[PDB]
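In what follows, a single structure is set out as C-alpha cells and then discussed.
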Amino acid sequence: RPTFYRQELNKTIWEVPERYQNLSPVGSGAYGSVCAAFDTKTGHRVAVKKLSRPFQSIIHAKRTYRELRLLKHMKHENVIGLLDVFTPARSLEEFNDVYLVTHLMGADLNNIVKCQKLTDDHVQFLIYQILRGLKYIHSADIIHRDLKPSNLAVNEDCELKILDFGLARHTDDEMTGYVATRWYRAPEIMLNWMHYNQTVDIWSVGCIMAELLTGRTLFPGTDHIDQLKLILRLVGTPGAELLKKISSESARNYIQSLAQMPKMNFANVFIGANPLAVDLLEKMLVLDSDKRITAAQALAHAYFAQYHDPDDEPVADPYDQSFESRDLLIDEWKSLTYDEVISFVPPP
Ligand SMILES: Cc1ccc(C(N)=O)cc1
Ligand SMILES: [Cl-]
Ligand SMILES: [Cl-]
Ligand SMILES: [Cl-]
Ligand SMILES: [Cl-]
Ligand SMILES: [Mg+2]
C-alpha cells in the first residue's frame, strides 16, 4: 500500500498516493471532478478524477462499476485507458471514494477544427486514427454512442484518442434545441426508430469528416425535426425496404407524410474535396444503417493508402458485459467495484 497525503481541492479533501504531485483543477466538469497532476512513477502529466460517495443509489453504484470495467478493458493507442485506480480505504467496510487516473489530453478537436487550416493530409490522418480506435472498440461489441469533436483529444503532433466511457446517459434536456450533443447522432437513435447497433458510430464519423473538410457543422438542426429535414435533404427520403425496419408505427406515419426527395450529388455539396474523401462520405452517410461501411472495411479504403497497415490495426480481447442485465443491491455493486479496484494491474 502506498503512503497517502491530504489537500483541499474542488470543495472536498483529496487523499492520494505520494507519487501524484502538483495537483490543480482542469476542465469545465464535463467528465466529473478532475485535477491535473505530475505522475512521478511514469513521468506523464495525468488527470485524476474523484468520485466522492458514489454508492448513494442503485443507478449510481451500477454506473460507477460500468465506468471502471470499461476503462480497465480499453488498451489501444487511439482510446482513453486507465493508468491507475485507487482508494484510501484499507477495507470494504470503510470504502467510500474512488479515484481514476487517465492520460491528460488538454486540447480536443473543437480547439483546432475552428482555429486552424486543415489540409487533406490532416483530415486523412485524424479520421484514420478515429476508425483505428473504432475497429478496436467494435471488436469488443462496445458501442460508443457519443462520438463528437469535444470527445476527441488531439496533441501538437495530430495524435488522437477517443473519450467518454460509462458516464451518465444524456438527458432529454441535454438533447433539446440548437445543441452540439444531437448534431452527430444517427437518425435511428435520435428518433428511436428501431433497436440501434454499432453502425450508429459510423454515421457520427461521417458528420465529423464533413466538418473537418468544410469547417462547418453538417446537420446543425434547431431541434430533432429541423435536423431530420437537413439529413433527408442530403441522403434522400427512406425507401420501402428501410420503412419496413422502422418498428414505431407513429414514426413510419410521420415519415410517409414528407414529400419524397432524391439523394443529392456529394461532389456538388463538398465542392473541391478529394474525390476519394467524397466516395468515403457517401459510404458512411447512408440512411439504412445495415448498408453503412464498417470501421474494418473503411480502413482498407483508398483515401487512407498512406496510413493503412493491416499488421498494425489491432482488435480487442473479448469484453463480458453480462452484468448489464443483472439486478443487484447497492452493497453488491459496491463490493464488485472494490474487487475491480484492488485487482487493478498497471500497464507497462
Ligand atoms: C479525465 C477523464 C476523462 C474521461 C473519462 C471517461 N470515463 O470517459 C474518465 C476520466
Ligand atoms: Cl506513492
Ligand atoms: Cl474511501
Ligand atoms: Cl462537440
Ligand atoms: Cl471481460
Ligand atoms: Mg457523452
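The residue numbers of chain A are those assigned by Swiss-Prot, with the residues present covering 5-352 sequentially.
The header says X-ray crystallography, 1.9 Å.
Every residue, even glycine, has its Cβ placed from backbone N, Cα and C.
Annotation source Swiss-Prot lists domain 'Protein kinase' at 24-308, citing sequence analysis. As annotated by Swiss-Prot, ATP binding site applies to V30, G31, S32, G33, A34, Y35, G36, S37, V38, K53, with the evidence given as sequence analysis. Annotation comment: Swiss-Prot describes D168 as active site, proton acceptor, evidence class sequence analysis. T180 to A appears in Swiss-Prot as a mutagenesis experiment; the accompanying note says: Phosphorylation blocked. According to Swiss-Prot, the mutagenesis experiment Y182 to F carries the annotation: Phosphorylation blocked.
Recorded features from Swiss-Prot, shown on the structure.
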| residue | record | DSSP (3 states) |
| --- | --- | --- |
| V30 | ATP binding site | coil |
| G36 | ATP binding site | coil |
| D168 | active site, proton acceptor | coil |
| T180 | mutagenesis position | coil |
Check: same-chain CB within 8 A of ATP site center, minus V30, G31, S32, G33, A34, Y35, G36, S37, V38, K53: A51
How far apart, in angstrom, are the most distant Cα atoms among the ATP-binding residues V30, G31, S32, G33, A34, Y35, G36, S37, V38, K53? 13
Let's check the environment of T180 (mutagenesis position): how many other CB atoms sit within 10 Å of its CB? 12
Cβ-Cβ under 8 Å from the residue listed as 'active site, proton acceptor', same chain, 6 or more residues apart: which ones? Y35, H148, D150, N155
C-alpha spacing of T180 (mutagenesis position) relative to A34 (ATP binding site), in angstrom: 18
What residues, ordered by sequence, lie under 8 A Cβ-to-Cβ from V38 (ATP binding site) and sit at least six positions away in the same chain? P29, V30, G31, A51, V52, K53
Measure from each Cβ of the recorded positions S32, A34, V38, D168 to the atoms of ligand 6 and list the residues where some distance is under 6 Å. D168
Go through the recorded positions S32, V38, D168, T180, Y182 and pull out the ones with a Cβ less than 6 angstroms from some atom of ligand 1. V38, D168
By the 10 Å Cβ-neighbour count, the most surrounded of the binding-site residues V30, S32, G36 is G36
Near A34 (ATP binding site), how many other Cβ atoms are within 10 Å of its Cβ? 12
